[PDB]
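One structure is given here, and the rest of the page talks about it.
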Amino acid sequence: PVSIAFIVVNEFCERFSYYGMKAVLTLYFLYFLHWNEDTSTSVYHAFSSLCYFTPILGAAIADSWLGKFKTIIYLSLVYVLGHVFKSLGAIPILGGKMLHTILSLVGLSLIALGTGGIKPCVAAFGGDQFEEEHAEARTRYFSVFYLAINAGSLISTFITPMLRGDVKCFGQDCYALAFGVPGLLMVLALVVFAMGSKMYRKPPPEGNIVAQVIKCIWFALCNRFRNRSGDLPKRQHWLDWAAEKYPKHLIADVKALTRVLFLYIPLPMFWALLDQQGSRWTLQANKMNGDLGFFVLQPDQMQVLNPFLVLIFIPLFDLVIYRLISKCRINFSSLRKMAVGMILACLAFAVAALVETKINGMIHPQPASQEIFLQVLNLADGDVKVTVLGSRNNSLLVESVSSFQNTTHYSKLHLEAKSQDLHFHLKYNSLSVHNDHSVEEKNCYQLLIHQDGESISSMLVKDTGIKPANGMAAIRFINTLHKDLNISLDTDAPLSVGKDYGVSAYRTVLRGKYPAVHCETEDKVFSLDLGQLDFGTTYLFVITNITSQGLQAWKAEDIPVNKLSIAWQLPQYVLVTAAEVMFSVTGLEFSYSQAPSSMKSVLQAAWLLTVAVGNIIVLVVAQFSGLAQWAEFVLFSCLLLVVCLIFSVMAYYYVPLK
Amino acid sequence: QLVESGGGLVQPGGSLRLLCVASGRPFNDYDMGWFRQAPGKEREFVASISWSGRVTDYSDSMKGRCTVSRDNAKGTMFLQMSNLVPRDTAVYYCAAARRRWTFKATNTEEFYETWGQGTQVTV
């Protein structure tokens, strides 16, 4: 099957372009055409839905007229024209707001019409290259096909950010290249495909199949209807008397098509349920540690791990696990495989629910007897030497704290009595300063090292362990200015602070990233880069107005001990990607290998419409969201399980094509 | 609808926060934008925040730094300039537009329908 060489490098290079032009599409709509947000999201979703529903207009026009490999060429040409009318509609010089809109919309329309009709037909054509005697090697071809698709997706994710940023196309931000590169690579794929015209095994279409199928099914739904008569409406099956016409060599084919269609009924719900992890799992990742000690991993980037697992399990599965199954009588009939894929998907969402139930158990470390939690913050310009001691210079704590930084650690200062007037030993700039802050046991305390001109002093702050509500954090502030401030993170209440090292009161603000907060003093208004604020974490911010560096806020955090890392989410990624690989590849092969020779691509159309109806269900359901995450995952697991049982029962009775 | 406005004089290098409340209808259903008008013959788009505040866009100038935000509760929108200079002494207008399906640009004096009075921020 050497001629499949120019079938996989084409799918790679066109999925690459499609995923590249999808990611930048929303940014282009919002920031170039300057469209309203609801209009932009609406048109983007409409374009995706059109991409998903058009495969019928490709499969029918392949298996009825014009054949295929003459639909691939003559439809990828329209696809190229669509990319041209897109990249031409991003030119910022000629025309404005009417040309730029007309070309863009025509480009979306033609690109959708191309992709939805290249996607099924290319896989069907790749299948046809093989011989029925070599029925086994087709499975590896479809595995390689899916590998190429997800490799394209992966490379698009890694390389599209390097296109839409800081280029000049003509006097403004550069979106033509962000569209030109996908178009250029796709038209360079249309030339690698056409090179194989001397190599393929082009099957001529056998007849006006979709016309024949529709006419046959209509006549079928006419014979049983014997209103005031009848003795043999349609006996032993529901087509067997749609056979007085339409010779039987076709009636078997339409029977097979109907049986596979009846089998594919439950699947769209599964596609919707599996889809609802691209965003909700990211919300899960937002609420957990991610530094990893090697590379601080942003929660958004976690997504790219999904295609990577496909690239690492496809050659793992198809070359290890499937053979290891074949060691004995275990008979995967390419339907048990899809059922077990469904089962692993359900197990994956159950594991996600378990992870949720574990995350909501964060508590910051409570104190037992003779235990106070301390956390020293330094603001002296140089470096300071921190020591805490007892009655007689008796060891309680030694620690060298550096200059301006943040801090998240602490230390379990083993106190000694009901209350110990702590002797602090701070040494800085070769100075000896010792003050006493009487403290109560089993609490949390913080120090501020501040520049008292030549010398320094220690300020003690006692935290009251007011925990914040679920999925939300609490903050308090320390002021170092000469005037009282007002830092209103929240909507209604203007939080206030005090001058000359004052203390604020705890405020409970929504978790997230706060880049700038209103801060009005007696005279001046400004803002500060508070940055990220994880939930279940008590933050303390010190506001400084140092002469050299201006207004900057020095972080100081509490911490939940049992904060699970960004790991422990790979297991649910592993179990969902195993489901995806065991399901998609097997579905492609099953659709191709259980289809009559005259309609080899309408089954691919049925599979793609399954995915499309799944997307439509995703769209309709996603708006009706009012449930907690853990309950959401347990419901998505129970529903997926019942769908799996429905599919298993409806597959145990599916007679195979022969 | 019936929008309002609050803000004032500045030092040559200070900053401000502009406030705009909705006085007669649910502020959630309103796309929102900021305009200026120098004491000349212009009407410059300044910044724009979309419904739910999820998408924000700033003009090419966006003097120093600007940040728009909105809380659909209490129905108010916040503009925060950073580096006001002796330019942009203008009459900053606050503009609103209902959530329709239109292809009109979000950064023009055409999409917004009901801009109210404006402050007289000087520098």
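Chain A is numbered as in Swiss-Prot, which gives 43-700 for the residues shown.
Header entry for method reads electron microscopy, 3.5 Å.
Note that Cβ sites are derived from N, Cα and C of the backbone, with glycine treated the same way.
Under its mutagenesis annotations, Swiss-Prot gives A:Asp170 to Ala the following note: Loss of transporter activity, at least for di-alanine. No effect on plasma membrane location. Here A:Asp170 (mutagenesis position) comes close to A:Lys110, A:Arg243, A:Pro245, A:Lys642: these same-chain residues lie at least six apart in sequence, with C-beta atoms under 8 angstroms from its C-beta.
In the three-state DSSP scheme, A:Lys642 (mutagenesis position) is classed as coil. Its Cβ placed at the centre, A:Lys642 (mutagenesis position) has 24 other Cβ atoms within 10 Å. According to Swiss-Prot, the mutagenesis experiment A:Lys642 to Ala carries this note: Loss of transporter activity, at least for di-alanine. No effect on plasma membrane location.
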